[PDB]
Amino acid sequence: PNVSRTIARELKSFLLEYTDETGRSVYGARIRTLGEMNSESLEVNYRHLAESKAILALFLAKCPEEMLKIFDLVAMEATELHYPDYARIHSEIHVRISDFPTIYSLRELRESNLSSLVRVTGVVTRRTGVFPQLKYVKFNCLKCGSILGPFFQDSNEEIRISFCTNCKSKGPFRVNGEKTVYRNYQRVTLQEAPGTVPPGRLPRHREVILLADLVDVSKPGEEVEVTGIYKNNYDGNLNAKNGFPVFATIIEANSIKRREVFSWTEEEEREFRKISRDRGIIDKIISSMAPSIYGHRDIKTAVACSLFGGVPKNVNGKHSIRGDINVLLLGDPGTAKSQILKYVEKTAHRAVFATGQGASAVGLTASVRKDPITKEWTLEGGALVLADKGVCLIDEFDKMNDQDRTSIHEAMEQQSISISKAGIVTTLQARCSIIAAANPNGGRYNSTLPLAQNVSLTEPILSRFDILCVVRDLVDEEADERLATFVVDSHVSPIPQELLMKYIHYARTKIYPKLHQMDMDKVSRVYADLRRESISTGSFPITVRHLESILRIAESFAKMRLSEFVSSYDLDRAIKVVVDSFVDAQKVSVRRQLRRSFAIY
Amino acid sequence: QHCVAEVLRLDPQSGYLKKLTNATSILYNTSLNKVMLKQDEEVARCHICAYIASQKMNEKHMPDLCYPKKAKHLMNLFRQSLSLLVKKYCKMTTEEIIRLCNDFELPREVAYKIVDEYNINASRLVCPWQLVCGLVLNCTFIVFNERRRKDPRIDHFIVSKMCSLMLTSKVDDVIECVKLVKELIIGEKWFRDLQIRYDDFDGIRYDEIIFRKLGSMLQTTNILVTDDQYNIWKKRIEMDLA
Amino acid sequence: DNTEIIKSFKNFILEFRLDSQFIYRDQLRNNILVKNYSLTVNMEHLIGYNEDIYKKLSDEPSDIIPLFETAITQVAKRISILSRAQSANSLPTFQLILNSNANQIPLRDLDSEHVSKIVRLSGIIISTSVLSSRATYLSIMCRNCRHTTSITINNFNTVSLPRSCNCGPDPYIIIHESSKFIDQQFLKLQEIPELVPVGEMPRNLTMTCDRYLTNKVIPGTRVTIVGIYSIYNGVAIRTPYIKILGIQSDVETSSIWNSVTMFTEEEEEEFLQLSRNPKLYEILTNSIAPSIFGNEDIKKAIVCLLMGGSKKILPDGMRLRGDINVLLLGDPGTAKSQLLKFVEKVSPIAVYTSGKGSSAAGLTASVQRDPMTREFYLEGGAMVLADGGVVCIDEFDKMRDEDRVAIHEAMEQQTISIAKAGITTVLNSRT
Ligand SMILES: Nc1ncnc2c1ncn2[C@@H]1O[C@H](COP(=O)(O)OP(=O)(O)O)[C@@H](O)[C@H]1O
Ligand SMILES: Nc1ncnc2c1ncn2[C@@H]1O[C@H](COP(=O)(O)OP(=O)(O)O)[C@@H](O)[C@H]1O
Ligand SMILES: [Zn+2]
Ligand SMILES: [Zn+2]
C-alpha cells in the first residue's frame, strides 16, 4: 500500500504536536536527551497513539516489520533539525515500545497471531554472546584491486555479488572486515515461569534474538517482558524434511526490561554521618539486623562485627594484620541456623550462598572447568574467591572431605590460594570474611565437655575463629511463649536494610579510623592478668590470638560508629564479647571464672 | 537513509533531491509492502527506482540516468506491479574521451572544453586521436607545472603513459601531436583564460620572462638556489653522526 | 597525503628528546647491535610532540602502521651503511612494539562499536598452545612454463596466489627451501574472577602475535594488553577477535626458577660494606622479625638456614644435602605461625603450603595426563616448584601416609622418584 504519504505526514504530526496534559510534548524530551546522550534508540508509548487512532495498529498488524520503514527515518528527521551532524555520526536509529495490553503465554501461541504484535512473559536464561554481525558492506576484488559501495542488509539473508562496475564479471569476491561496519546480535534462551505451570503440565521454551545495542541488559534469573513480532526461520537445508513440512518459529523483540547499581548521593551520606555520630547506633543495628527470628542478640552482635570488616595493615609490608572478621556458630538443629546467613546473602554487597555437595552454586574451590558452550576452559573459584573484599557464607561445614577442608584452612591461614594443575600455576587474593555452621554430635551440645572433645572438628582452622558461639535447648516457658507466638503470627525503630547495605557500601570506602596509644597498656595489663587467672582454675589457655581479635573488633566498632578513631569505652564491649565467648566454651569448671573474670566487665 | 542519499546523490557523477529521496522511500516502501515483489537483490535496488522517480516529479531525462539484463526485467515487472593514428576515420563520443581525459584525474571542465572543440571541429578530420591527444597533453603541461618544476622525473613517466595508452614504441609523432595543436588552438579566449589561471607561458612566469626578453641582466636565471632550500638541506647533515 | 604523515612520524625518531638525552635514536643504535630488528615505544611521548598522527592512528590504525614500519626500515638503511663506514644485503621490516597506561577497559563493557579501533584492558592468561607458522616471502615456479615469480606478505600473519600467469588454473608450486616464514601463537584471556557477577561462568577471548612479541608470557601472569578489535569468519555472522599491538607484563609474577643471577655493580659496594661489618649477624637477628619478640635463639637459626651450606659431591654421587632441616614445636601464640607467614616475603623463589597438600596443590608431584592427545606430563609439585628454595609448612600433624613418605625422603636426600605405569621419573627437589 502506497498510503505512506498520508501515514508519514500524520505520524510525524503525532510525533511533533503530541500533547496530553498541560500541552506536554513528551517526546521532545526523549529526542533531546537522545542527542545529548549519543543514543541509538528511542521509546514510544503505544497506548496514546493507539488511543487516538488504532488502524495505525491495523496497518501495523498486517505487516509490522514493514510498519518500521517510516518511523526509523522519521527519527532521523526530528533528530537532525535539533541535532545536525548526528546523522553523520549515528548511521541509524531504532525504536522501542511500551504499554501493550495483550497477553500470551509461551505456549498459547497460535498461527492466527504471528506476523503481528506479540507480547510474552518468561525468564532470560542461558545468555550467549554479544556477537557482531553486519550492517554495511564493502569488498576486496581480485580482477580489479578495488571495492564495493555501501549496502544495507536485510533481516533474513546473506549477500553475494557477481556484477562489477568495471565489467559484468563474477570474479572472486571477499568482504573487507578490515573496513566494514557492524552491529550487535544476541541469541537468547527464554522459558516460562514455573510458579504458574498448572497441574501436571510442563513449561514450554522458546528462543529469542536481541539487537539494537541492547545486549547485556539481562542476567540469569530475571523476569522479563519482551514485546515484539514473530515469524518462522527458512534457514536452508530444508528439502530433507521428513514427516510433514513444518518449520520452527522465532521472535524478533524490540522492548525489554527486567522487573516482571547501589550508590550514594550527597544527602544519602549526609544522613549516614548524621546518624552514625549521634548516640550509639549499635543497639539499633542489632535491633534492625535480621528480624527473621526474634531469637537472640548476642550472635547477631558477633556477626554484626562480622559484617563491616575491620582494617588490615602491614608493618611496612610485613607483619600483616587481618582486618576482616570471622565467625563460627553451632548448636542443635531445632533452632534457626540456616536462615539469617541466607538473609545476609540477600542483604550484603558481593555476598554468596555457596554450600557443600547438593543444592550448591559451586564446590567451594577453583578448578579447570569445561563449559557447555564450545568447550571454553575457565577458572571459576569458590565463593570465597568472589568476595575477596567481602564475605563467604557456608552451612553444614562438617560435611566435607579432605581437600574441600584444606582449602578453607588455606584461606583463613594466608588469605591466598594456590593451584598446581593443568599447565597453570597461580595464587590469588582470598582475604574473605568466613561464616559457617555445622551440626553437633547428638543434636544436643553435651554441656559437660569442652568443644573439640564434643564436636569432632580439628583445631588448626578452629583457632582462626575469634568467635565460636553456641546455644542449645532453651527449655523454659518463656521460650515457648515468645517463639510459638511469633511463628504462629507468621501466618495469622529498626532501619531499612537498603540503608544498612548502603551504609556498609559507604563504610568500606571511606573510614579507616585509627587508635591512639593513650591508655593502651591496660591491654598489656588485663592480658597478663587473665592469662594467669586462666591457669588459676582452668585447663586451656587464652592467647594473643584473642587479643589481636579484640583489636580488630575495636576498629570494627569504630567503623560501626563511623567515629574518627578508637573510643575507650567501647573496648569494654569488644573485650566483654571475647570474655563471654570463652565463658560458654568450656566445662562446668569454668563456673569459677564466672565470678573471677567479671571485674573486667 | 545514508545509502539512499548515497545512491541518490550518485546521479551527478532544488526540488529534485528532496522529491527524489521521498520518491525512492515510498517507492521502496510500496515495492516491499506486499508479498508480490521478491528475489530482487538489494545489490542493485535503487536505480530504475530513481529513473521512474525522475519520470514522475516534472522533468525527466533519458540520458545520463540509466548509466543491464534485469534492468529491463525489473522495469517491466515493477511497472506491471503498480597504432591509433595510422587508423583512418575513427569515431568517438562524449564519454570515450571523458575516459581518456579522466585517466589523469583532470577536472571535468577542461574535458568539456575539449568536447566542445571536438563537436564543433570534428568535421574536417583525418584522425581524432591526434587532436585529443595533443589537447589533453597541453592540458597536463599547463596545469602540472608545479610538480614538474620540482620533479623532472615526471616528464618521462607522463609521456610513457600516453605512449602506451595509445600503443606505440615510436613517440616523435606524439611530439608533433603536441606542437600542432599548439599551432592550432593558440589564440582562443578560453585557452587564454587557462594560461592566466595556471600560468605556464611556455612553462615560465610573466614577471620573469618579460625581463628575460625585453633586454635585461637582472633576469633571474636561477642557477643559484633559494634560501629555504639550504635552510632545510642543513638538517640532512645536522645528524651526520649516525 | 601519506608521505606528509611519514615525515611527521620520522621526525619523531631522531628529533625527539627528553631529559636532555636522545632516547629512541640510540635505542635503535643499540637494538641493531643486538640484531633485534625491533624496538620499544611509548605513545604518551607522541601526544605533545605532534597531534598530526594520533587522532588518525586511533581510528585508522592499520592504514597507518605499516607506514611506520617502512619509515623505520628507511632509518635503518642509512644508519646501517653509515655505521659500516664507521666500523666493520638483507634487512627486513622491523616489528614495532609499543605500550600505554592511559586506561584499562574490561571485556564486559565492550560492544560492537569501536571495532577495528584500539582498546586497553586487563585480564588473566591460559593458553600456550603451539608455535603456528605463517609465511613472509615464498618463491613460486610454474609447472609448465617453468616461469619463476615471487611473493611476499606483510602484516596479516587480502589476496591469494595468481590464478593465471596453456597452463590452466593452479599452475604454481610453492617452493620451500628458498622461502621464508614467521611464527605466531593463539593466546587466550579471561577477566578478573573477583570482578564478575555472582552467577555465571566467565567469557574469554583469543588473540594473535608475531616474531618477538612471541613467547613473552606463561599462564597465571596477570597482564595488560592493547590491540585491535579485528574480525574473521546464526543467520550471518563473523567471529570477534583482536590483533595485538601492545603487551605489558608484571616483571615477574609467580616465582620463576629461571630468575636473575647477574646483579648490578652499584650494589656490590654496600653489599661489601655489609660483608665487612662485625655486626652482620646481630643486625640480621635484629631485623628478621622486627615486630616480633624474644626467641632470639630461634631467629638465630634462620640465618644459618637460608644461606644453605656445604654442597659437597664425591665421585660416587652420594652428595650431602647442601641445606638444613628444621622443626618448630609448640603452642598457640609464640609466633610459630607468623614467621612462617613472613618468610615467603623475604624469600626470592620459595613456596608455602598447608598440610595434606592445599586446594589444588600436590604436596608432591601429582602427575596426570594432557587434555589433548591424552599423553603424559609431569604437572606440579610443591616440592619441585621450589627447587633451590625453602618450603614453609603448617599443620605437619595431619599428613596422609603416602603424602608423608616422599617428603620424609626429601629431607635426607631431596630427590623424589615416581615410576608409575609408563613414566619413569627422577625429579630433583633440592629444598
Ligand atoms: N526460632 C525459629 N523461628 C522460626 N523458625 C525456626 C526457628 N528455628 C528453626 N526454625 C526453622 O527450622 C529450620 C532449622 O533449620 P537448620 O537447623 O538451619 O537446618 P540445618 O541444621 O540442616 O542447617 C529453619 O529452616 C527454620 O525455618
Ligand atoms: N611471640 C609473639 N609476639 C608478638 N605477637 C605474636 C606472637 N605470637 C603471635 N603473635 C600475634 O598473635 C596472632 C596469632 O598468630 P600466631 O600466634 O602466629 O598463630 P597461632 O596462634 O595459630 O600459632 C598474630 O596476629 C600475631 O601477630
Ligand atoms: Zn571486475
Ligand atoms: Zn604458467
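Here chain A follows Swiss-Prot for its numbers: 201-460, 473-704, 756-864, in order, are the residues you see.
Method on record in the header is electron microscopy, 4.4 Å.
A Cβ is built for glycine as well, from the same backbone N, Cα and C atoms used for every other residue.
Pulled from Swiss-Prot:
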type	residues	note
MUTAGEN	A:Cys364 to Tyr, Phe, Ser or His	Loss of activity
MUTAGEN	A:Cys367 to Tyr, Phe, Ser or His	Loss of activity
VARIANT	A:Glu392 to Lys	In allele MCM2-1
DOMAIN	A:493-700	domain 'MCM'
BINDING	A:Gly543, A:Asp544, A:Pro545, A:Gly546, A:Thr547, A:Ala548, A:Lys549, A:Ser550	ATP binding site
MUTAGEN	A:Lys549 to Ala	Reduces MCM2-7 complex helicase activity. Abolishes MCM2-7 complex helicase activity; when associated with MCM5 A-422. Reduces MCM2-7 complex helicase activity; when associated with MCM3 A-415
MUTAGEN	A:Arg676 to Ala	Loss of MCM2-7 complex helicase activity
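Positions of the features from Swiss-Prot, shown on the structure.
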| residue | record | DSSP class |
| --- | --- | --- |
| A:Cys364 | mutagenesis position | coil |
| A:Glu392 | variant position | coil |
| A:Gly543 | ATP binding site | coil |
| A:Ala548 | ATP binding site | coil |
| A:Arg676 | mutagenesis position | coil |
Practice prompt. Pick the one among the recorded positions A:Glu392, A:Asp544 whose Cβ has the fewest other Cβ atoms within 10 Å in this structure.
Written response: A:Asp544
Item to complete: List which of the recorded positions A:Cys364, A:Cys367, A:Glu392, A:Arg676 have their Cα within 10 Å of the Cα of A:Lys549 (mutagenesis position), in sequence order.
Response: none
Discussion item. Give me the long-range Cβ neighbours of A:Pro545 (ATP binding site): same chain, 6+ apart, Cβ under 8 Å, in sequence order.
Written reply: A:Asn651, A:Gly655
Worksheet, complete the sentence: For the binding-site residues A:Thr547, A:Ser550, the largest set of other C-beta atoms within 10 Å encircles the C-beta of A:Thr547
Fill in: Pairwise CA distance, A:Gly546 (ATP binding site) versus A:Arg676 (mutagenesis position), rounded so that it is a whole Å
27
Item to complete: Compare the C-alpha of A:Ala548 (ATP binding site) with the C-alpha of each of the recorded positions A:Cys367, A:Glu392, A:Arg676, and give the closest one.
Response: A:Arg676
Discussion item. On a C-alpha basis, identify the one among A:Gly543, A:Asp544, A:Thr547 that is nearest to A:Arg676 (mutagenesis position); the candidates are the binding-site residues.
Written reply: A:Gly543
Worksheet entry | Neighbourhood of ligand 1 - recorded positions from A:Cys364, A:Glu392, A:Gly543, A:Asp544, A:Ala548, A:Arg676 with Cβ under 6 Å | A:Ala548
Worksheet entry | Spatially closest candidate among A:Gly543, A:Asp544, A:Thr547, A:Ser550, the listed binding-site residues, to A:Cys367 (mutagenesis position) (Cα to Cα) | A:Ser550
Response to the item:
Listed in sequence order, the mutagenesis positions from A:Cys364, A:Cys367, A:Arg676 whose CB sits under 6 Å from ligand 3 are A:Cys364, A:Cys367
Response to the item:
By a 10 Å Cβ neighbour count, the lowest-scoring of the binding-site residues A:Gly543, A:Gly546 is A:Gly546
Discussion item. Given the recorded positions A:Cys364, A:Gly543, A:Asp544, A:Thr547, A:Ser550, find the one whose Cα is closest in space to the Cα of A:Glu392 (variant position).
Written reply: A:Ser550
Practice prompt. Might you list, by sequence position, any residue in that chain lying six or more from A:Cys364 (mutagenesis position) with a Cβ less than 8 Å away from its Cβ?
Written response: A:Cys341, A:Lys343, A:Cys344, A:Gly371
Worksheet item: Which one, from the recorded positions A:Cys367, A:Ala548, has the smallest tally of other C-beta atoms lying within 10 Å of its C-beta?
Response: A:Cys367
Item to complete: Would you list the recorded positions among A:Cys364, A:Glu392, A:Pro545 that come within less than 8 Å, Cβ to Cβ, of chain C, in the order they occur in the sequence, writing 'none' if nothing qualifies?
Response: none
Worksheet entry | Around the Cβ of A:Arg676 (mutagenesis position), the count of other Cβ atoms that are within 10 Å | 17
